[PDB]
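*Asks:* Just passing along the structure, written as structure tokens.
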Amino acid sequence: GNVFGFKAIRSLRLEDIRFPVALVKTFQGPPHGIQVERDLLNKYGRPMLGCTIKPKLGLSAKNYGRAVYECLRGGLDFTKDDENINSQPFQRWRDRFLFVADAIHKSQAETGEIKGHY
Amino acid sequence: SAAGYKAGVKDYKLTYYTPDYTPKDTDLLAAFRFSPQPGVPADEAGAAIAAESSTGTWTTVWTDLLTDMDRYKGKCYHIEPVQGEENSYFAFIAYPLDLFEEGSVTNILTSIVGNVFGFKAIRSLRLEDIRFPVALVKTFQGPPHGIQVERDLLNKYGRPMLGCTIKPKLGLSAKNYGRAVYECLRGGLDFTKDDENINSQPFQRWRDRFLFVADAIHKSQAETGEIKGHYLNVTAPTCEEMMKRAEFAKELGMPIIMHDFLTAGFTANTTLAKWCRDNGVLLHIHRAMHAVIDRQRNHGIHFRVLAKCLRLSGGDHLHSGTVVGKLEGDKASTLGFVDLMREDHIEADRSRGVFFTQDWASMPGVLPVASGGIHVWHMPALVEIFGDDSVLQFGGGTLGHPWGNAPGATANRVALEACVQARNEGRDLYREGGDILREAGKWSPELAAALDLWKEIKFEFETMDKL
Amino acid sequence: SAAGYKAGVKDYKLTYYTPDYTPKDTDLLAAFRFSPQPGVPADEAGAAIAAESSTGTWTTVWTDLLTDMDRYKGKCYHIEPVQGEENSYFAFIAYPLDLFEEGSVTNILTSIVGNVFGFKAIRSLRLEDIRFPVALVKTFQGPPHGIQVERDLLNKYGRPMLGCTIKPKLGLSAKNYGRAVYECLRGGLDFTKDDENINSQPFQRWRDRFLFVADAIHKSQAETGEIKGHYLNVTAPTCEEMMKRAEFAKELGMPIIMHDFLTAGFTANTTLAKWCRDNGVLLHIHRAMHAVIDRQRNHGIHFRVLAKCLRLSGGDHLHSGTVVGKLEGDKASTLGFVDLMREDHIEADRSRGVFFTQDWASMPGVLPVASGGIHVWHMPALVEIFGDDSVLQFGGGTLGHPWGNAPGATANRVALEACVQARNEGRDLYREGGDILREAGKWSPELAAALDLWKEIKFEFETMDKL
Amino acid sequence: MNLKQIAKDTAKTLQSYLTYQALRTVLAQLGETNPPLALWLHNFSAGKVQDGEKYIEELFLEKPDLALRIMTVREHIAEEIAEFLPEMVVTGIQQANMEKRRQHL
């Protein structure tokens, strides 16, 4: 909170924290975690594959879903929004969600594998 | 047209270095200070920063040609070497208005500082300033109230306001907390506050503190005939808890709460700032964790960017540093971002660290709060630096008053009222502050005791050189 | 300083006529056309308009001196006589950004057109244009979807879309309404629509219509393999009823609803436009009542201001007139405000009635809807005037097809598809429209019957003058 | 300039060249000590000198003891010379460039 700006210290870097088990138990942690996720997605035996859609910004919702469909149909497990894709003039969020859902259904139907898009 | 898709890796600077670009008034501008890795030219490094914070990635993708890249791309339009320093440059980058979600500081930061700080080709990167275009500034609420509305709500005019953090930081029960609060407020302070890390803990649950503190505020206000407040900390694990705590403060009729905007985050903060506006509760903002980010000048984000972001997200107060106290604050820099958080129009001035002229289109100002390691001897300097529109806070400087709490409180309350009276009479607080304090110390023993304690190394050395 | 309070009546032009003022880019500009009463000078009349639509009243008040009037006052900065017309002038008035509530068309209109039109000293007043500053435009949502997102949702590319108002206006039961809808849609129209005054009435309650119309849409879409829609009118007595009706349309999975923005009002409309965005329903806007306001050029508000206001409040379609049909529309004017409702940047051009350059900062465009008294012979002119991004609507021009409804529908559906095919092939709809229609009439008897019926006065006269 | 990749690639090239240098040493030693064994190693190694770690695992498959001789020597050289290489390459490059910028530029 405050100690990094203390005049008497030139520089400060926190390297590690040991969280006591009694404190760890007050947290939920991952909603699912690794094994439950593999079980939900029927994905076993190797790393999963993803892909961020590009350009980072600038694509319309329909062109976004287009890129997603083509990626997923080709063998990737996931595609994803870029971190700075939220809701913007060129692409409002609810439109993207709509078109991306369509892309997921089409590619999953074609490949017979569970598909996702973050 | 769409100029043909040629797959493969190109230099970023072919697309993103645009030295002939003249920024539009709707562009968001950013000033970065960077050192490229050996062998990476400055213009390529600047272009890489522009690319990977807007539209670009490491290899050419065909999807660019589905849209109008010229309209959307970040544009590194100027690079200049940092005078006197080897391998250090300023890059100025323009981002189109279209890139940003309206009313979202979270989104703005995600682009500007999301990925580029970890780029292998760059040794260090520090964001110095952002010019927020007026068209974007207008998509934000800003302060729930701001300086003038706050003075009007509290009937507080004519001098800095005075606060105080209760100590020890952690360990006091709710009842002992309210006790310390009552004694501080009855002595002449306008505000007390929770420590930033006082949230809800085994030794003191939040709802108990809110209850006992409300009682202390009522008793002290009744005794003094002045409006009193205590920044009740609603900083919480989740949005739901945060709101639950804000709600009870309102139920108790509390005028002001506080929030740690960085450790809680901008998304929770923006929620709270909107609620405060709708519910008429003032919002004090603590900058806990900022120095993790803003201390070193080779890497990170300068505080003046964080201050600008907070004014957009929403806060009525924001800690600004003291310059003279226990925590670091460069004076020239501080005068710069105090102007950025208070004024409506701030001209570019590199001598105070203001890279861009900033307009706020009548978005209310934020009260700067000077806090940390300050005592009575600092008072004339603080009044000089910050002027009337500030809150000066004394935690140890109140509760650490040799005779205990109640005399400690009276020392601070007398010192404050003496300064407000003097200011109103036309005395210069900067030049005359020490004297004003000495004067009051003459008739206040408890102020005299405090002045003595924290006076502090004097020097004093010597004359010989006689003929 | 505050320059002394002298009570009493002064001329408005002493404070509000500022011919040396240069408008800022954040100023809202208004162009008024006015005729002063005999004896009232033009600059005083212009100043009175500026005064009483911003900060001023009829006599001097002391409260002015509590604030900074220079910052807040409306400023009549230019007056020019209307060429060729006695006692008629244009006043151009600048209003500070600070005067307006963000995101509120209601507030903007309340200032600009609230009281000044009834001023005794003015004979007539007509608001011609408003320049909305980009900083204000960004405080609005605008269209829930806009042109490109709508084409993408509906899979409709490459030509104007076709609609049709069901007739008679009132009197049909819900079942007979859906019957007429099914037969229209199955024949090739993209949309049908409720008449503007079809809300909920004894002969046809709204929820029954929504039910039967949804069935008609499903049957016709299944038969044709093209997306069909029907603008279900949610225009209602209260906000609550409006929302109840919008909600059921969503429940039925209806792609599009309609709203009479002027007779319901901007406050209800802005509510509906936000809901449409959050619920993914397209919003068609009917301009019922506009001609009460915008028809005469000496007094009222020109439609192009109403079109701008609607794009801000929110609508995916807006009726634009036909020029050639049963209701009035000046061509030059129409081309002007069609650009204002579609494009992102529109240069000032007085020959098309555009007084100010308008920027929209990437706010989506609104589809113009040409409707009213048009039939097949109008098609090439309509395609010429409006281009592909428009909806052309034929109510009587579909349901009035000599052989009845189903052939009437086929006539319209064939005429549309023939035009879309021709356009896509590179044929000029303006120059070749009549021919394209004649061609299709050769193999479509029902189109031929319609072309004959509504062809319409021909002229034709005579040669004598022989040697 | 992916600097850790370049350094990683540079170290592996230095390691392969130092393995070639060690192979030259061991070879010259066996020139005095064991002329046959020298002739075997000289013909075994011609063209094999590409990747130093692949060369070693392949020489271990044939003659584990001789592979060990090259292993020790490569490592002895490295411990003796590696600390002088930074200053030599940096000033080497600066001097070689300085020559050419002088005549040309």
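Here chain C follows Swiss-Prot, giving residues 6-472 in order.
Method on record in the header is electron microscopy, 9.0 Å.
Heads up, the Cβ atoms here are built off N, Cα and C, so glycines get one too.
Feature list, courtesy of Swiss-Prot:
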- C:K172: active site, proton acceptor (ACT_SITE)
- C:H291: active site, proton acceptor (ACT_SITE)
- C:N120, C:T170, C:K174, C:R292, C:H324, C:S376: substrate binding site (BINDING)
- C:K198, C:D200, C:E201: Mg(2+) binding site (BINDING)
- C:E49 to A or C: Does not form the RbcL8-(RbcX2)8 complex (MUTAGEN)
- C:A53 to H: Wild-type formation of the RbcL8-(RbcX2)8 complex (MUTAGEN)
- C:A126 to Y: Reduced formation of the RbcL8-(RbcX2)8 complex (MUTAGEN)
- C:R212 to S: Forms stable homodimer in presence of RbcX2 but does not form RbcL8 form (MUTAGEN)
- C:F464 to A: Remains bound to GroEL (MUTAGEN)
- C:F466 to A: Remains bound to GroEL (MUTAGEN)
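Walk me through the surroundings of each of these features.
*Replies:* In the three-state DSSP assignment, the secondary structure recorded for C:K172 (active site, proton acceptor) is coil.
In the three-state DSSP classification, C:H291 (active site, proton acceptor) falls within a strand.
Around the Cβ of C:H324 (substrate binding site), the number of neighbouring Cβ atoms within 10 Å comes to 24. In three-state terms derived from DSSP, C:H324 (substrate binding site) belongs to an extended strand segment.
C:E201 (Mg(2+) binding site) carries neither a helix nor a strand DSSP state and counts as coil. Other Cβ atoms within 10 Å of the Cβ of C:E201 (Mg(2+) binding site) number 20 in total over all chains.
DSSP gives C:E49 (mutagenesis position) a helix state. For C:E49 (mutagenesis position), the same-chain residues that are 6 or more apart in sequence and have a Cβ closer than 8 Å to its Cβ are C:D16, C:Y17, C:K18, C:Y22, C:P41, C:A126.
Cβ neighbours of C:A53 (mutagenesis position) (same chain, under 8 Å, six or more residues apart in sequence): C:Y17, C:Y21, C:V121, C:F124, C:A126, C:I127.
When secondary structure is read from DSSP and collapsed to three states, C:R212 (mutagenesis position) falls in the helix class.
For C:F464 (mutagenesis position), the Cβ neighbour count at a 10 Å cut-off comes to 4, with all displayed protein chains included.
Taking a C-beta cut-off of under 8 Å and a sequence gap of six or more, C:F466 (mutagenesis position) has no contacts in its own chain.
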*Asks:* C:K172 (active site, proton acceptor): which of the recorded positions C:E201, C:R212, C:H291, C:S376, C:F464 have a C-alpha within 10 angstroms of it?
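*Replies:* Checking each Cα against C:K172 (active site, proton acceptor), there are no hits.
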*Asks:* Which of the recorded positions C:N120, C:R212, C:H324 has its Cα nearest to the Cα of C:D200 (Mg(2+) binding site)?
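*Replies:* Ranked by Cα distance from C:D200 (Mg(2+) binding site), first place goes to C:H324.
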*Asks:* Count, for each of the recorded positions C:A126, C:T170, C:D200, C:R212, C:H291, the other C-beta atoms lying within 10 angstroms of its own C-beta, and report the residue with the smallest count.
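*Replies:* C:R212, out of the recorded positions C:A126, C:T170, C:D200, C:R212, C:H291, has the fewest neighbouring Cβ atoms within 10 Å.
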*Asks:* Since the record lists C:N120, C:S376 as binding-site residues, which of them has the fewest other Cβ atoms within 10 Å of its Cβ?
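*Replies:* So among C:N120, C:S376, the binding-site residues given, the one with the fewest Cβ atoms within 10 Å is C:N120.
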*Asks:* Would you kindly give the Cα-Cα distance separating C:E201 (Mg(2+) binding site) and C:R212 (mutagenesis position), rounded to the nearest Å?
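*Replies:* Counting only the Cα atoms, the answer is 16 Å.
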*Asks:* To the nearest whole angstrom, what is the C-alpha distance linking C:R292 (substrate binding site) and C:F464 (mutagenesis position)?
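*Replies:* The separation of the Cα atoms works out to 35 Å.
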*Asks:* Reported as an integer number of Å, what is the Cα distance between C:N120 (substrate binding site) and C:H291 (active site, proton acceptor)?
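*Replies:* For C:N120 (substrate binding site) versus C:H291 (active site, proton acceptor), the Cα atoms are 26 Å apart.
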*Asks:* Please report the Cα separation of C:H291 (active site, proton acceptor) and C:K174 (substrate binding site) in Å, rounded to an integer.
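*Replies:* C:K174 (substrate binding site) has its Cα 14 Å from the Cα of C:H291 (active site, proton acceptor).
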*Asks:* Let me know the most crowded of the recorded positions, choosing from C:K172, C:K174, C:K198, C:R292 and counting other Cβ atoms within 10 Å.
*Replies:* C:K198
*Asks:* Distance between C:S376 (substrate binding site) and C:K198 (Mg(2+) binding site) at the Cα atoms, whole Å?
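*Replies:* Cα-Cα distance, C:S376 (substrate binding site) to C:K198 (Mg(2+) binding site): 11 Å.
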